[PDB]
Every structure is written in C-alpha cells, then in structure tokens.
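Trainee: Below you will find the structure I want to go over with you.
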Protein chains: 4
Amino acid sequence: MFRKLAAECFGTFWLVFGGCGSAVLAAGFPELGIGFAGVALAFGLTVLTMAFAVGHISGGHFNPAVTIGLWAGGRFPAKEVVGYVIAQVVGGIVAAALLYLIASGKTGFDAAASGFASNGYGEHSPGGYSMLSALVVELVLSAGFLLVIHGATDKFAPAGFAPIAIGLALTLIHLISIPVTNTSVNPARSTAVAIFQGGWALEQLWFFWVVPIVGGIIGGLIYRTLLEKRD
Amino acid sequence: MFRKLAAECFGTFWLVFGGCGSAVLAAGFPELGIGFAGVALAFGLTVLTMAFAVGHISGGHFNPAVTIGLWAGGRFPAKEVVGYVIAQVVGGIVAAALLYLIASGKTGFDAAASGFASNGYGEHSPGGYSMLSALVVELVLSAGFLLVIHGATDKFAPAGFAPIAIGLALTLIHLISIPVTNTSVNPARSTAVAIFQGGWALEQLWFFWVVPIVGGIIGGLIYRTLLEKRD
Amino acid sequence: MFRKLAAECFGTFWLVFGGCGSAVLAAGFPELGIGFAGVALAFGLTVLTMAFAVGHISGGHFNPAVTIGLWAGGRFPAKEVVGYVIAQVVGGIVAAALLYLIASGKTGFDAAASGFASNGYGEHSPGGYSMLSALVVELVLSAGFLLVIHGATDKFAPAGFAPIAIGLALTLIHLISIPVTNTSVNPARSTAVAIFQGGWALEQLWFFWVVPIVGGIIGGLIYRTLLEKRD
Amino acid sequence: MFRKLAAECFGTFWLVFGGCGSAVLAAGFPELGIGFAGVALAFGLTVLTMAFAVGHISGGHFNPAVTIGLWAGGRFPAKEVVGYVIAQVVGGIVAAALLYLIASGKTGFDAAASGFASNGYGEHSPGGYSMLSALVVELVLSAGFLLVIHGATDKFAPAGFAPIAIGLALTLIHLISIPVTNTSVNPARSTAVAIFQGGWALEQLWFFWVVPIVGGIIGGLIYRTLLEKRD
Ligand SMILES: CCCCCCCCO[C@@H]1[C@@H](O)[C@H](O)[C@@H](CO)O[C@H]1O
Ligand SMILES: CCCCCCCCO[C@@H]1[C@@H](O)[C@H](O)[C@@H](CO)O[C@H]1O
Ligand SMILES: CCCCCCCCO[C@@H]1[C@@H](O)[C@H](O)[C@@H](CO)O[C@H]1O
Ligand SMILES: CCCCCCCCO[C@@H]1[C@@H](O)[C@H](O)[C@@H](CO)O[C@H]1O
Ligand SMILES: CCCCCCCCO[C@@H]1[C@@H](O)[C@H](O)[C@@H](CO)O[C@H]1O
Ligand SMILES: CCCCCCCCO[C@@H]1[C@@H](O)[C@H](O)[C@@H](CO)O[C@H]1O
Ligand SMILES: CCCCCCCCO[C@@H]1[C@@H](O)[C@H](O)[C@@H](CO)O[C@H]1O
Ligand SMILES: CCCCCCCCO[C@@H]1[C@@H](O)[C@H](O)[C@@H](CO)O[C@H]1O
Ligand SMILES: CCCCCCCCO[C@@H]1[C@@H](O)[C@H](O)[C@@H](CO)O[C@H]1O
Ligand SMILES: CCCCCCCCO[C@@H]1[C@@H](O)[C@H](O)[C@@H](CO)O[C@H]1O
Ligand SMILES: CCCCCCCCO[C@@H]1[C@@H](O)[C@H](O)[C@@H](CO)O[C@H]1O
Ligand SMILES: CCCCCCCCO[C@@H]1[C@@H](O)[C@H](O)[C@@H](CO)O[C@H]1O
Ligand SMILES: CCCCCCCCO[C@@H]1[C@@H](O)[C@H](O)[C@@H](CO)O[C@H]1O
Ligand SMILES: CCCCCCCCO[C@@H]1[C@@H](O)[C@H](O)[C@@H](CO)O[C@H]1O
Ligand SMILES: CCCCCCCCO[C@@H]1[C@@H](O)[C@H](O)[C@@H](CO)O[C@H]1O
Ligand SMILES: CCCCCCCCO[C@@H]1[C@@H](O)[C@H](O)[C@@H](CO)O[C@H]1O
C-alpha cells in the first residue's frame, strides 16, 4: 500500500495539473486557443497516460467516484477506499497549488473572478444551465463512465486496452458536459480547484461530491447486476 | 440474450446521449465550441468506449444498419436481429429524452427550430445539399462503415483492435458527411432525435432507415463475396 | 491476387473519398468547419481504418509511393507492383467521381475554380510556397512516411499496432504540409482529384508522381541499408 | 551502436521537422490554421510514429532529457548517453535547417522576428509568463513526462502500448505549456530552432537544457525510488 497510494497521488495530480492546466492556461488563448475540444482531449489524455504508467500498480482510478464505484460494482475492497480517496484529494490540491503559482506569472490573473476551471451550476454554469440539467448530465455521464471502466476492466476482451477505453471515455465526457457544469465526474478534481477559487465554487462543492459518487455507484451496480459474469 | 440486449440498449443510449449531446450542447458554443470536428470525435468515441466495455458481450453494434449488415455479410444470425434493433431504438430514444431534458435547462432552447441534431436532406441539409447528394454519401459511407467492421472483426489481424478501427471509422464518417445530412448511418440515432424535433425530421426519417440499411447490406456482401475467407 | 487488388481498390477509394471528401465538403464550412486539422485527421483515419480492415489481405498500401517504396526497401515483390498501382489509381478516381457528384448537389460548386482539393505548388500552393519548398517537404515527408511504414512493419515490436503508427503518421504529415502543397505523398490521390479539376492540377500532376515516389524510394533504402535486420 | 544512433538522429529529426514544422507552417494559417491544439497533436504524433518505427532499436528517446532521465531512473547505461544526446542534437538541427529552407519559399518569412517556434520565457513567452512560471511548468511537465515513460516501459502492463502512452503524453504536455514557454521539455528541440532564430532564443537556450534535464532526472528517481520493482 505504501506504493499504490503514491501512484494515486501522482495520478490525480497529473489529471488536475494537465486537465485544469490546459483549461486555465490555453483554453481561451487568443486565436490559437485550444477551446473545449482541447481541454476535453487533455483531461482524457492525463488519465490515459497515467493509466498506462501507474495502472499496473494501483489500478488507475485518480478519481474518488471511480474508487467508490469499483467498490459498489464489487471489484474494489473496502477501507482501502479511504486510503485512495485521500491520496487523490491531496494530489489534486498540490497540482492546483502549483497551477495557481504558474498562472500567477501572468499579469491580470484572478482565480476568483475567472472561476479557475471550477465546476458549478445555475449562475455558475458555463452555458447557464439549471441545477436540474447539471444533476442529470453529471449523474448519467458518471454512471456511464464507471460502466465503461467496469466493462473495460472485465476479463473478456481488453487485455491492455483499458487505458485507451477509459481515457477516451473521459475525453468524450468533456465534449458533452463542459457547457453544463464545466464537467466534473471527479470529486477530487472539483475540490482541488474550488479551494483556490475560494468563493462560489466552495459553496457548490458538495454537489460535485454526491452526484458524481451516486452516479458512479449506480453504474457499478448496473454492470454488476445486469452485465457479464453470470457463471 | 437477457444480457446481450442490455449492452445493446446501454450502448446505443451512450452513442446518442454522447454524439448528439455534444451536437446540441457544445458544437456551437460561442468561441470555445467544439464544432463538427468535435461532434465527429464524440460520436466515434461513444462507439469506441462502448465497443471495449460491452463488445465482448453483444458484439458492439449499437446500430440497426450494423446488425442487419452483419447478417447480410453472413456473420450475425436471424431473428436475433429484431431483438437488437428494438433494444437499439429504445436506448437511443431514452437518451434523446434525457438529452431534451438537459437542454431544456437553458433559456431559449427549441428542439423544433434548432433541429435537435436531426438528419435531413435538401432544405433540411446543413450545407443545403440535394437529396441525391444525401443518398450517395449516406450509402457509400454506410457501405464502407460495414466493410471496415467486417474486416476488423475478421479473424486474421485485429485481435482487440476492432474497437479502435470501428470507433475512428465512425469519427471519419462525420468529418465528411455532417455538412450533407448531418451524418446518420444509424437508423436508431436518426429516430431517437427526430421524435423530439417532431416536425420535418419525422417526415424524412424513412430515408435514414432505408439508405443506411441498404448501404449497410451492400458493404456486408462486398466483403463476404469479394474479400477474405475463400477456403 | 484476385482479392488483394480489391482491397487495394477499396482502400484507395476510402482514402480519397474520405480525405478529399472532408476537404471539399467540410474543411471550410462556416464557423463549424473542420479546417486543416480536421482534414489531416480524416486522411490519417481512412488509412488506419482500412489498414485494419483490409491490411491482413493486401498489406494496406493504398498508395503507389508506398507500394514502390516497399519494393525498394526490399519487402514487396516486383510486377505485383503494377497490379497494385493500377488498382490504386482506379479506386481513387472512382471515389473522386462520386465525390464530384456529391459536391454538385450544392449550389455554387465549381471544381475548377475551387481547386477540388488538388495538390499544387507556386501559384497553386495554398500558402503560396515556391516549387523548391514543395519539393523538399514532399520528399522528406514521403521518405519519413515510408521509413515509419518499414519500421512499423518490422517483425520486432508492433504486432497489430502498424495500422495506428501508419495512420497517425499520415495525419501528422498533413498537419505540416497542407499549407505548402496541400499535401500529397500519394500519386493515386493527386491524380484522382486533378482529373476533375481538369486545369492547372493536371499540369503539375507529374510533380506529385515523381517526388512522392523518389522520396518514397529514398526512405525504403534508408531503413533497409541503415536500420535493423543486420543478421 | 552504429544503428541505434541512426534511429536517434532520424527520430529527433522527425520530431523537430514535424512538431516545429506544423508550428511555423500551419499553426497560424488564416481561418484554416491548426492552432496550438494542432501543433500539440503533431509533436505527440512524431514521437508516437517514430517510437513504433525505430523504438525496437534505440528505445525511442529523441530527447536528451529522456535519455539522461532513463539513466537516473536506472534503466539506461552511461556514456552511451553522450552518443544519443549528440545524435539527437544533430538530427534536430538538420531538420531545423530544411525547415528554414522550406519556410523561406514564402514571401515575408522572418525566422528572427517570428521566433521560429523557439522556446522562451518572460518577454519571449507566448502568453507573457514570468521566468518562475516557466521554471515550474517546464520542470513538473518534464518530471511527469519521464515518470510516464518509466511506467510505460515497465515490464508489467504495456506490452507494445508504450508508443501510445508516450506520444499522447507529449501531446498533453503541449496543450498545457505552449502559452507559457511554447513547450520544450526537450533540449534537442530547443537548440535546433534557437540556432536559426539566432537572437534572444540563443540567449535563453541554457534554460531549456537545465530545467528540462533536472526535471527529467527528478521524475526518473521518483519512479525508481518510490514506484514498482521493490522485489
Ligand atoms: C501543497 C500546497 C498546498 C497549499 C494549499 C493552499 C490553499 C490556499 O487557499 C486559499 C483560499 O482559501 C483563498 O480564499 C484564496 C483566494 O484569495 O486563496 C487561496 O490561496
Ligand atoms: C478539502 C477542503 C474542504 C472544503 C470545504 C470548504 C467549506 C467552506 O465553505 C464556505 C462556504 O459555505 C461560504 O459561503 C464561502 C464564501 O467565500 O466560503 C466557503 O469557504
Ligand atoms: C475529503 C474532503 C471532502 C471534501 C468535501 C467538501 C464538501 C463541501 O462542503 C461545503 C460546506 O461546508 C459549505 O458550507 C456549503 C454551502 O452551501 O458548501 C459545501 O459545498
Ligand atoms: C463529503 C461530501 C458531502 C458534502 C456535505 C454537504 C453538507 C451540506 O449540504 C447542503 C445541501 O444539502 C443543501 O441543499 C445545499 C444548498 O441548498 O447546502 C448544502 O450545504
Ligand atoms: C423514456 C422516456 C421516453 C419518453 C418519450 C417522449 C416522446 C415525446 O415526443 C414529443 C413529440 O412527438 C412532440 O411533437 C415534441 C415537440 O413539441 O415534443 C416531444 O416531447
Ligand atoms: C419510433 C417512432 C416511429 C416514428 C414514425 C413517425 C411517423 C409520423 O410522421 C408524421 C409526418 O408525416 C407529418 O407530416 C409530421 C409533421 O409534424 O408529423 C409526423 O409525426
Ligand atoms: C422500429 C421503429 C421503426 C421506425 C421507422 C420510422 C419510419 C418513418 O416513417 C415516416 C412515415 O410514417 C411518415 O408519414 C412519412 C412522410 O413523408 O415520413 C416517414 O419518415
Ligand atoms: C422501417 C422504415 C421503413 C419506412 C417506411 C416509409 C413508408 C413511406 O415511404 C414514402 C417514400 O417512398 C416516398 O417517396 C416519400 C416522399 O416523397 O414519402 C414516404 O413517406
Ligand atoms: C467511374 C467513374 C469514372 C468517370 C471519370 C470521369 C472523368 C471526367 O473528367 C472531366 C475532366 O477532364 C474535365 O475537364 C472536367 C471539368 O469540366 O470535367 C470532368 O468531369
Ligand atoms: C490517369 C490520367 C492521366 C492524366 C494525364 C493528363 C495529361 C493532360 O495534361 C494537360 C495539360 O498539359 C494542359 O495544359 C491542361 C489544361 O486544361 O490540360 C491537361 O489535360
Ligand atoms: C497510372 C497513371 C499515371 C498518371 C501520370 C500522369 C502524369 C501527368 O502528366 C502530365 C503531362 O502529360 C502534361 O502535358 C504536363 C504539362 O506540364 O503535366 C503533366 O503533369
Ligand atoms: C508517370 C508519371 C511521370 C510523369 C511524366 C511527365 C512528363 C513530362 O515532364 C515535364 C517536366 O520534366 C518539366 O520540367 C515540366 C514543367 O517545367 O513539364 C513536364 O510536363
Ligand atoms: C545540415 C545543415 C546544417 C546547417 C546549419 C546552418 C546554421 C546557420 O545558422 C545561422 C544563425 O547563426 C544566424 O544568426 C541566422 C539569422 O540570420 O542565420 C542562420 O542560418
Ligand atoms: C549547438 C549550438 C550551441 C549554441 C550556443 C550558442 C551560444 C551563443 O550565445 C549568444 C548570446 O549570448 C548573444 O547575446 C546572442 C545575440 O544575437 O548571440 C548568441 O549567439
Ligand atoms: C550539445 C550542445 C549543447 C548546447 C548547449 C547550449 C547552451 C546555451 O548557452 C548560451 C551561452 O553561451 C550564452 O552566452 C548565454 C547568454 O545568456 O545563453 C546561453 O543559452
Ligand atoms: C549544456 C547546457 C548548459 C548551459 C550553460 C550555460 C552557461 C551560462 O549560464 C548563465 C546563467 O546561470 C545565468 O543566470 C543567465 C542569465 O541571468 O546567463 C547564463 O548565460
């Protein structure tokens, strides 16, 4: 365990630093900016490169909703969960700190006013979507995410392909939901960035813990008590 | 069969929710929108992530044209077809419903006036292309799609790579045909979205059932009676 | 041979129809257009999906420069070359014909004036680059392309990954050279489209036969008499 | 060794010619330009296609920070390092020369004034970021890069997937850091292009040798003395 947690910490740090870093540093860059499609690719790739680099160690969760989701689907032991969830929040926060430091090297930076890539709904939704819209998309996408993780980790097809299926799945998820909640489906990622925004983000933070997790559990039971295995 | 259909339902739901969701939620977002290239990537990725997650269960069709296409090429039994085709239409429609619900959380939403990512030709073609143009591209692309599916499912090269070849093939198909018909090549996907547009989409719906299917059958016989196997 | 040629024909048709189709149908679409990055992805993906679908049959060349390049590197028999090169030109031309038909379904279409995705230099170069610039980039990129094909087909690492390495390599090649020559590195692709442009394209056609081929041969000998094998 | 160096030379040439070529030839092309997301994809793909083509020969470094990084992590012998580092700088410079020649075929070209895709900080940073910001991102990203390389080269999961994990990792790195330093994490790449810019680039060159390397060493020891192996 004194090695599987390091991978957890270093993985969620990569995800935050990369995904959110692309969001605050290059998403809106004038003319040459990467936009949502670029940030969506980044997030997915942080997971794909780390799932290949440290997946054969901790399993490549880098997400509390994924950990607690592998538990519900009956594939990840209990109490080890807490160890992962904490390492995930820490790694994300560290990354968010260095990110904030890097972004501060440019005149006019304002993590409060800009949002600092924080997830939010209603008045804090990128496309101005209602809290209902945020709940539905976040839940469905979260459920589907874990459903793909489970099927891809199943012992009947992948065989080294899981990193690609999971990483691209996260990319797809951002191509859909960024306009709604800016896309979370990962409590560790929402917390890491809400802390530095220190305002409204920290007030809706609770939402991106429950829905992502609930949805994640739903998807774990769906594949468990409805798909494969049987015998 | 009480497990292969669930995968069919959950797969076509993923495809619709994701592909069409990106189309109605983020394709045209101001400045940071993903555009056609983004929607094209999304569609392809829904198939790729689900083909890896539930392909080793149902075969990963998520498309009536693909099912009926694997039958013509002589690789998919009869009557089981009907079971798949229905599960595919249901999953798509469910997704279209939740999508409509999510999109409704934003002021000014109008599935009738916006089209709601519906396929269409002539006056309902994105680039204003004639019905002829729609027929040709939809047929050729549909035939090629199934031709790639067959070769990638062949027992002489892939070996776990089929999900990538099929998923990217669908992405490619949207990079070409969105301006023409908004890209269908999947009856289940055209129906799911035409129902909520409830106007012209439901009037041209028939077109995106026959051509996609006919073209799909053409491609299944082309690889069967012209490529590989032999012995 | 009465099966390996069909794959050749159907593959180069896919490449032209898809790569050039994205170029003339969606590259410049208003606001939502895919641009060069989109066309570059399309071209690469036509090769990747067909290399997986019909590569375990003909080897997946879909390019005269690749065929004649595998011969120089000492990996592809003679005279069979002519069989491939002809099937490649035919498949490309057929696709170019259907493409022209599809593009004609939209008011204002003009293959002569628009260029119809034709390769060219000097006054017919997208970025207005000199013939020298066209020669260098086309040669280097063509040499590198075949160098990657050879190494990826080598029996010491890939093992089913060749389609990905070759397909993405072609994508990369378009991200660099479209502004220069609109990117050719494939005689079959330049001919298929120059015929319908019927003007200047048919006058510089010769250039995109020799350089692509010469460069292709250079890369085949470089990997042969400088890399791997030895024993 | 008289074969592993050729791959080193030809690989770093590919990386420079492709990555930087896309940067100077098509990144800013009017309306249809590929932007940062396009250049980021190019760089990553040069590594991915060459890692598959000549990785089973030299190991696919194409980067002095990667070579010296595999040494610190205890996976790459000494003195052979110097052989690689030199072949890498040469290949990059050759490519930079041909690139400069190609770019010269277009009226108004000015490698001094345009920067010629050179890395830089402060007043020479694309987004105008402080030297501190440049140090942090370059170090972290460099450390993470080698951390992914090590885990992906580990003998417990990849098995032919390393090229994908490493190539996409470099893409991700550019989606984040281009606005800051224009992204280096590769001394050979910074030198190849600074020589032709011949001005400020050659004055900050030292920075993109030390930080990339230091960060690279940090990541090599992190995976070595903190992750996997054990027994
Ligand atoms: C490893 C480094 C961890 C450091 C954690 C730092 C947390 C700082 O958190 C504070 C917020 O709570 C505050 O409201 C905002 C805005 O003014 O400023 C941040 O820096
Ligand atoms: C891991 C860190 C746990 C985060 C929980 C933070 C709870 C604080 O929540 C409060 C909000 O309720 C308050 O209105 C805003 C206004 O600026 O200040 C926040 O810090
Ligand atoms: C492991 C760390 C767990 C962090 C969970 C943080 C949950 C957020 O908790 C905060 C509350 O404390 C705050 O007062 C309300 C106001 O509406 O906003 C919530 O989001
Ligand atoms: C570990 C994550 C659990 C988060 C604990 C959240 C405790 C507070 O939860 C309440 C919500 O239930 C309430 O409806 C909203 C606003 O209307 O205010 C929040 O603070
Ligand atoms: C599982 C949920 C399935 C629900 C299916 C709902 C189908 C509704 O279908 C109707 C259309 O027929 C109508 O014309 C349009 C526009 O006013 O409104 C839609 O909601
Ligand atoms: C699975 C659902 C089957 C869909 C078949 C729908 C057939 C209805 O088709 C009619 C059109 O012909 C009519 O002109 C339009 C105008 O608003 O109304 C539609 O509902
Ligand atoms: C399994 C469900 C099959 C759905 C097939 C729906 C076919 C569409 O059918 C409708 C007709 O009923 C309508 O009146 C005409 C008008 O031109 O438009 C067609 O598209
Ligand atoms: C299951 C899908 C089959 C669809 C059944 C379609 C039945 C109606 O089909 C007719 C077409 O043949 C006719 O030409 C067009 C418009 O000119 O009107 C349609 O409604
Ligand atoms: C299988 C179908 C193959 C058909 C080949 C058709 C070749 C036509 O080629 C002609 C050009 O030579 C002519 O100059 C241009 C512009 O006016 O018109 C084209 O259609
Ligand atoms: C496979 C088809 C072979 C193509 C070779 C074509 C050679 C014709 O080349 C001539 C040019 O030299 C002439 O100036 C232009 C002007 O419109 O007309 C072309 O058709
Ligand atoms: C298998 C088919 C081979 C096709 C090769 C076509 C080569 C092009 O050949 C044409 C010449 O015939 C024409 O007159 C000159 C004018 O400068 O332009 C060339 O490109
Ligand atoms: C099969 C492809 C071979 C192509 C045959 C080309 C024959 C003509 O080649 C000549 C070139 O050598 C000449 O320099 C240019 C223009 O300055 O005119 C061309 O037509
Ligand atoms: C294999 C080819 C290697 C050739 C190396 C050429 C190095 C040239 O380097 C010079 C710079 O030092 C000079 O300041 C700039 C700007 O005026 O011009 C460049 O060409
Ligand atoms: C492999 C090549 C090694 C590169 C090291 C170059 C060291 C030269 O460094 C000087 C700078 O210090 C000087 O101020 C600028 C101004 O134009 O000129 C440069 O050439
Ligand atoms: C193998 C080749 C190694 C190249 C290392 C080049 C290091 C750059 O070295 C130069 C110095 O020589 C110059 O005078 C200062 C000015 O501030 O700028 C540095 O970047
Ligand atoms: C091989 C790469 C090593 C590079 C050698 C660099 C030697 C010079 O290094 C100095 C830096 O230490 C100094 O702080 C900066 C500017 O303030 O000027 C540079 O030239």
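Note that the numbers count up from 1, one per residue, in the order the chain is shown.
Looking at the header, which is where the method is noted, we find X-ray crystallography, 2.5 Å.
Placed from the backbone N, Cα and C atoms, the Cβ positions cover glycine too.
Relevant sequence annotations retrieved from Swiss-Prot are reproduced here:
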type    : residues               : note
MUTAGEN : B:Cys9 to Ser          : No effect
MUTAGEN : B:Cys20 to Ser         : Loss of oligomerization; no alteration of water permeability
MUTAGEN : B:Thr183 to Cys        : No effect
MUTAGEN : B:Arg189 to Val or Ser : Loss of function
Trainee: Give the sequence-ordered list of residues that share a chain with B:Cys9 (mutagenesis position), lie 6 or more positions from it, and have CB atoms under 8 Å from its CB.
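Mentor: Looking at Cβ-Cβ distances below 8 Å from B:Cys9 (mutagenesis position), excluding near sequence neighbours, one finds B:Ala87, B:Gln88, B:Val90, B:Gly91, B:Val94.
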Trainee: Looking at Cβ-Cβ distances, which residues of the chain lie under 8 angstroms from B:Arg189 (mutagenesis position) while being 6 or more apart from it?
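Mentor: In sequence order, the residues whose Cβ lies under 8 Å from that of B:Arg189 (mutagenesis position) (at least 6 apart) are B:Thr12, B:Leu15, B:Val16, B:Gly19, B:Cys20, B:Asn63, B:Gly92, B:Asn119.
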Trainee: Using all protein chains in view, find how many other C-beta atoms are within 10 Å of the C-beta of B:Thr183 (mutagenesis position).
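Mentor: Its Cβ shell of radius 10 Å holds 29 other Cβ atoms.
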Trainee: Do the mutagenesis positions B:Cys9, B:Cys20, B:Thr183, B:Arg189 include any whose Cβ comes within less than 8 Å of a Cβ in chain D, and which?
Mentor: none
Trainee: Hey, what's the Cβ neighbour count for B:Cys20 (mutagenesis position) at 10 Å?
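Mentor: Summing over all protein chains shown, B:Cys20 (mutagenesis position) has 29 other Cβ atoms within 10 Å.
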Trainee: Sort B:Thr183 (mutagenesis position) into helix, strand or coil using the DSSP assignment.
Mentor: coil
